[PDB]
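**Student:** This is the structure I have questions about; it appears just below.
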Amino acid sequence: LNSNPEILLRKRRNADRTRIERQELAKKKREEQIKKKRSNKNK
Amino acid sequence: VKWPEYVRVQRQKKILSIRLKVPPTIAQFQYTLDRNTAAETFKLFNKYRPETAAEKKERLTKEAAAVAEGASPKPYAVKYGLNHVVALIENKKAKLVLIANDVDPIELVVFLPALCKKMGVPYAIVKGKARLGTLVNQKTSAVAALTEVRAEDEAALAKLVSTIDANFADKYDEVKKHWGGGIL
Amino acid sequence: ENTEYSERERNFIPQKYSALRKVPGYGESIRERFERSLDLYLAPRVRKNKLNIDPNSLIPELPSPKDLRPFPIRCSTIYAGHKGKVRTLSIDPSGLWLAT
Amino acid sequence: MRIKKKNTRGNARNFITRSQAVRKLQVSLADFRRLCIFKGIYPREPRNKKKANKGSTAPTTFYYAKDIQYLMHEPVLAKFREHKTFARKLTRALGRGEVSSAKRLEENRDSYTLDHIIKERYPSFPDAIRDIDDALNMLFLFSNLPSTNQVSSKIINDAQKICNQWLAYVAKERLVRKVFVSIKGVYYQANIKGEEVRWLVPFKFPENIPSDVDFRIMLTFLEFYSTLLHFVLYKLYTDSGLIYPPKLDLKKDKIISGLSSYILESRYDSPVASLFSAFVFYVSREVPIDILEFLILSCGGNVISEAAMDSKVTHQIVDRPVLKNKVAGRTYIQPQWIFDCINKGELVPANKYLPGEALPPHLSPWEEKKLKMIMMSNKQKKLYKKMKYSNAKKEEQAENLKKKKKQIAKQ
RNA sequence: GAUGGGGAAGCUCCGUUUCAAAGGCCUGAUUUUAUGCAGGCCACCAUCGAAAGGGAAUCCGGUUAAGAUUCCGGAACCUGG
RNA sequence: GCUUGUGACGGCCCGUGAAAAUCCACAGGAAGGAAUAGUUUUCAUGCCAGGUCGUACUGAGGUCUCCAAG
């Protein structure tokens, strides 16, 4: 029915779920690094 | 839990190392030099790394590339074979003999601390044959000796002798006595 | 801003600027190239046929109702007399007596 | 024959799961994905997802069997193994305490090259220029990045060097057709061997790097596009143009570090390439230079900046509400005029572009039928209703543009 | 009846799950001091041994000096993709 | 009536009545599914393919076995 052949990327799933997950993970490792600094000053 | 055969064997050997009563020529090991004195022994011993195979090769090609086209003192290094260390003690050329506590057959190095006490050689049983290995271009060394020295390091070496005499030989005069391993 | 990301028509707010000097450094630019990079090796590639056609050529070719007369258009006779819903009907074969 | 097992034949040996690809290669997932980035391999969609599995409806991504089966014998995989051996043999040297042998291990180190990986990916030169669309977008982004602990300065300096080589060539052989300044950045279009490439350059401001983005995926894309660009630029220069690579003047790189620097020695067809010839433009301080001097030098004009100080000049480009000097010799323009002269090609009048007035809107260069519904099947009613809704959602948005234009024009 | 083990000067015998590291699958934005793989699920054991045991699915008519549920005509069925 | 197949019963035992390949089913609730072909084919119709070896005949104090007219 006069259709044009082309290629299509499907939407990569869990993009928003992992996005928010990495947003949280980055902040968590920052805070853990700060806690390490203080506890090392108690040595 | 279920472990492998060899894992069970080395764990069984570990608990066997503790729970048996042991003869006083062994357990004269493990009564070894403490952290500060060990670090201070190596702060001297690291200044005398035997010239590694690459360094020796490049230098002796430098001798060839220069001397063939267009005086040096004898250099000092640590001395590291058991045949050679027990040669050097009894010469008597050894000022500090370092002995590993962990040796594959224990029977190898059992005479050595007492032969050093006999000859008057100021010895120290240091912890790790790997740790001795590092300062000597080898995986393992069992023994490391320091015969001669540069005069900059001479006073430090003499004090290293006196520190090891006081820290090691005086604290562990009871170690010639007392069968180790009576841990309940 | 309420809609979840990746199910969104524009990755940006359209904005007006009088001067070219007044154009801000677009902050969410690394995010766009990173998401495209992920779209290359993680998003599944499918061969599709896009049906580029008018909607008008989907209705079958059927004769216009005006050339198929007669047929009833509007109501004439409203039968108001019941207190209950007319569930059933029947007509006589002759054509006068309509039963409810 | 014996009765064949069901779910082992057709779609089961045509496709493989990610887990099955990783396991078959005996390679880490990261390194599997690194090779997948280099080789240009992507998950593919089967007609039956569960026949592609062993029966299971499950969240699964399918690769092509012969694609992974072809990746197995490859020099790059072997060189990844060699990097792993080098890694431990270096930390052996470092961890012991010997520094000289470790320094020597650096000297006796070869690395993987992405040379043969492009021959099998883009066998013809016009095919490589069809990819350079996405390749120049990463690279021009990575030029405009502060170096972090993720990304070294050497990486950004080499990327910027390739960017400047690209800008120098396009301004040399005069291959620009369209420009478009957006919020995102500045788009360009270029007939590079007559196939119209498109690419985006951000604005020269510090860019806030999120901790969300993964600078290990992007580094391998950079690593592939970088080598691809080296080979493209050699091919371009040695065919029609110049020696490669060109040198750069040290005291020119000290002044601008942009495009007026990096001098290039050798040993028209389009109206845009003939525009601005015998015109000398004095670019002022206020405008961004590196986004604008590229366009002037591309078409056929000449650049003298305010920045270089820190004659023949016929136009000045100034973005201030109050302009100070106002001589009779020069003509005063807000850069929008240049961004319209490139798009049209016909030299638009500068009467709508004076300093102090509002600019033009800057366009991109890019009953019975309800009764005849009945005789359609469900497989046609579903599709026709979808096409009706797609045209409705367009036309109502067009009505939104018209209503908003009327509500604004009153004000 | 191999394998693991253990005998035996040995040819080889004991033993069949035994104090064997006996393997085959899933999860993941790429695994946060930067591109060296992490976490989980399951716990018995190779193999040979039946043309009378269990087992997917084919019949009729025809045909030769000698072949037929096998060949031919007709009409079928099962299994896998 | 004879041969054989099958169904429901009733005895005979504390004698409770081979295994595995293969096939199906249930419980379970992981995951997936829409606006220019949503997800699902245990529904209907349509396409292709099915390797090796045995296969002749005899088989009658002296190996086993099937069919059985008046």
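Shown for chain D, in order and in Swiss-Prot numbering: 1-267, 352-394, 405-460, 550-594.
Heads up, header says this was done by electron microscopy, 4.3 Å.
Cβ from N, Cα, C; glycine included.
The following feature annotations were taken from Swiss-Prot:
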| type | residues | note |
| --- | --- | --- |
| MUTAGEN | D:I380 to R | Temperature sensitive mutant |
| MUTAGEN | D:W431 to R | Temperature sensitive mutant |
**Student:** Could you state the whole-number distance in Å separating the C-alpha atoms of D:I380 (mutagenesis position) and D:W431 (mutagenesis position)?
**Tutor:** 12
**Student:** When DSSP is mapped onto helix/strand/coil, what comes out for D:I380 (mutagenesis position)?
**Tutor:** helix
**Student:** Counting only residues 6+ apart in the same chain, whose Cβ is under 8 Å from the Cβ of D:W431 (mutagenesis position)?
**Tutor:** D:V442, D:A444, D:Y447
**Student:** Including all protein chains displayed, how many Cβ atoms other than that of D:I380 (mutagenesis position) lie within 10 Å of its Cβ?
**Tutor:** 22
